[PDB]
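I'd like to ask some things about the structure below.
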Amino acid sequence: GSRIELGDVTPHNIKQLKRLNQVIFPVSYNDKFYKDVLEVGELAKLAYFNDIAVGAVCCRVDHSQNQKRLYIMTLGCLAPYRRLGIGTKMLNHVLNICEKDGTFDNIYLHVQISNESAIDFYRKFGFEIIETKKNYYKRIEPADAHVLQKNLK
Amino acid sequence: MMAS
Ligand SMILES: CC(C)(COP(=O)(O)OP(=O)(O)OC[C@H]1O[C@@H](n2cnc3c(N)ncnc32)[C@H](O)[C@@H]1OP(=O)(O)O)[C@@H](O)C(=O)NCCC(=O)NCCS
């Protein structure tokens, strides 16, 4: 069958999503982040390894540049669960969502320029580096971030 | 990974 499944984010499992993000990413988000993601439904899932929360993906919709883009705010799982196909599962999930309506031009995200393993993961699914924004992070080094975009339309 |  399957021992890696995805599941919803509800107000009952929100602190678990938040804990995960604290461990996985070197930036901290305040609770605006976690309030907004309660409203996007399918654009935010938790990843389970047998009812243990191991990672999550959280998205947001940007209407700008006359484009409707999907923005991946966070996608990740705890270190010992990497290279298991969990991130692919979550990415494929956001991709599966973008192509159930067809109203999307692109999907994009930010990746720190030192994070070579995230760069390799996204470029594998057809995200290209379109822009390198300098001093995008405030509190961490290196501060520069690539803009990885995948095209749909 | 989003800003800051
Ligand atoms: C980047 C990340 C999200 C991918 O998660 P993941 O679950 O380990 O990736 P998957 O197992 O689903 O996909 C693996 C495939 O993509 C590629 N890939 C993923 N990470 C890679 C890395 N370490 N370097 C090169 N190839 C990689 C591979 O070719 C791999 O296939 P393989 O296992 O047969 O070799 C994960 O490493 C992570 O959580 N990093 C910390 C969070 C983070 O920094 N997020 C910022 C951007 S998402």
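Chain A is numbered as in Swiss-Prot; shown residues: 3-155, in order.
Here the Cβ of each residue, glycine as well, is placed from N, Cα and C on the backbone.
Swiss-Prot lists these features:
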DOMAIN    A:6-155  domain 'N-acetyltransferase'
MUTAGEN   A:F27 to A  Abolishes N-alpha-acetyltransferase activity
MUTAGEN   A:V29 to A  Strongly decreased N-alpha-acetyltransferase activity
MUTAGEN   A:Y31 to A  Abolishes N-alpha-acetyltransferase activity
BINDING   A:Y31, A:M75, A:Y138, A:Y139, A:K140, A:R141  substrate binding site
MUTAGEN   A:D53 to A  Restores the acetylation activity of the NatA complex
MUTAGEN   A:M75 to A  Reduces N-alpha-acetyltransferase activity
MUTAGEN   A:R84 to A  Strongly decreased N-alpha-acetyltransferase activity
ACT_SITE  A:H112  active site
BINDING   A:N117, A:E118, A:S119, A:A120, A:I121, A:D122, A:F123, A:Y124, A:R125, A:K126  CoA binding site
MUTAGEN   A:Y124 to F  Strongly decreased N-alpha-acetyltransferase activity. Impaired sister chromatid cohesion during mitosis
MUTAGEN   A:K140 to A  Decreased acetylation; when associated with 34-A-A-37
MUTAGEN   A:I142 to A  Reduces N-alpha-acetyltransferase activity
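Walk me through the surroundings of each of these features.
The DSSP breakdown of the domain 'N-acetyltransferase' (A:6-155) into helical (H, G, I), extended (E, B) and coil residues amounts to 48 helix, 54 strand, 48 coil.
The number of other CB atoms found within 10 A of the CB of A:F27 (mutagenesis position), across every protein chain shown, is 16.
Cβ contacts within 10 Å of A:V29 (mutagenesis position), excluding its own Cβ and spanning all protein chains shown: 16.
Take the CB of A:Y31 (mutagenesis position) and look out to 10 A: across all protein chains shown you find 20 other CB atoms.
For A:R141 (substrate binding site), the Cβ neighbour count at a 10 Å cut-off comes to 9, with all displayed protein chains included.
Residues within less than 8 Å, Cβ to Cβ, of A:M75 (mutagenesis position) and separated from it by at least 6 positions along the same chain comprise A:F35, A:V39, A:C60, A:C61, A:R62, A:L111.
All protein chains shown were included, and the count of other CB atoms within 10 Å of the CB of A:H112 (active site) stands at 19.
Here the Cβ of A:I121 (CoA binding site) has 17 other Cβ atoms within 10 Å, regardless of which shown protein chain they belong to.
Listed in sequence order, A:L111, A:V113, A:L150, A:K152 are the same-chain residues six or more apart from A:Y124 (mutagenesis position) with CB atoms under 8 A from its CB.
A C-beta separation below 8 Å, combined with a sequence spacing of at least six in one chain, links A:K140 (mutagenesis position) to none of the other residues.
Contacts of A:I142 (mutagenesis position) defined by a Cβ separation under 8 A and a same-chain sequence distance of 6+ are given as A:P28, A:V29, A:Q114, in order along the sequence.
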For A:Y31 (mutagenesis position), identify the closest of the binding-site residues A:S119, A:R125, A:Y139, judging by Cα separation.
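Out of the listed candidates, the nearest Cα belongs to A:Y139.
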Just to be sure I understand: of A:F27, A:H112, A:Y138, A:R141, which recorded positions have a C-alpha no more than 10 angstroms from the C-alpha of A:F123 (CoA binding site)?
none
Among all protein chains shown, how many Cβ atoms are found within 10 Å of the Cβ of A:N117 (CoA binding site), not counting that one?
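Result for A:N117 (CoA binding site): 16 neighbouring Cβ atoms inside 10 Å.
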Return the recorded positions from the list A:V29, A:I121, A:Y138, A:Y139, A:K140 for which some CB of chain B is under 8 Å from the residue's own CB; sequence order; 'none' if the set is empty.
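The recorded positions close to chain B are A:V29, A:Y138, A:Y139, A:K140.
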